[PDB]
Amino acid sequence: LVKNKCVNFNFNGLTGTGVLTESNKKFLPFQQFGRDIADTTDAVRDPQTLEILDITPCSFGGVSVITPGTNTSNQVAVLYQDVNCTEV
Amino acid sequence: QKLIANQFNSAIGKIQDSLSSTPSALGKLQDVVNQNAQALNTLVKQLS
Amino acid sequence: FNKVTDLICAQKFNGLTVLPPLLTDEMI
Ligand SMILES: *[C@@H]1O[C@H](CO)[C@@H](O)[C@H](O)[C@H]1NC(C)=O
């Protein structure tokens, strides 16, 4: 298990992509999956040690580009939408 | 002028109370948000 | 603002970006 890294996890039958983090979700001692009103996998109980990991889909987002007119300048700034500052 | 000012202040105070007593007073806004959420929720219930 | 009601992130879980309004509510 590795936390805070976008991985392709395969907890039992459940497979999927995302970053997984330790969580305070109080699973009942029998529950395995996590879900939400969107019916998507939110958290997961670690099968071999009973720990709770919420699954954030690892960061995506649009890449907007801020540019003046080409005739003005070729300098460009970029805007990674819906993401912190990760890779530059 | 004094009566108009008193009526104006009282009517504004009632506006505060009406919006407090009536949360639905903002249904026209809340419905908009609900419609968007429902559409997004429906758009996610299609990958199931 | 207290009479109008994370869930939008739950749809964001599956490729659904929610751009912020240009005029922030304080600037509005
Ligand atoms: C199960 O095995 C794993 C890996 O050796 C270990 O971390 C865990 O403590 C064991 N016990 C449980 C909780 O099943």
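We number chain A the way Swiss-Prot does; in order, the residues shown are 533-620.
Method of determination (from the header): electron microscopy, 3.1 Å.
Using N, Cα and C of the backbone, Cβ positions are placed for all residues, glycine too.
Swiss-Prot annotations:
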- A:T547 to K: In strain: Omicron/BA.1 (VARIANT)
- A:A570 to D: In strain: Alpha/B.1.1.7 (VARIANT)
- A:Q613 to H: In strain: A23.1 (VARIANT)
- A:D614 to G: Increase of pseudotyped VSV particle production ex vivo. Increase of viral load in hamster upper respiratory tract. Produces more infectious particles when cultured in primary human epithelial cells; increases replication and transmissibility in hamsters and ferrets (MUTAGEN)
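Residue environment of A:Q613 (variant position) contains 13 other Cβ atoms, counted within 10 Å of its Cβ in all protein chains.
Put simply, A:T547 (variant position) is 24 Å from A:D614 (mutagenesis position) when counted between their Cα atoms. Look at A:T547 (variant position): DSSP puts it in coil.
Filtering the recorded positions A:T547, A:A570, A:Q613, A:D614 for a Cβ under 8 angstroms from any Cβ of chain B leaves A:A570, in order along the sequence.
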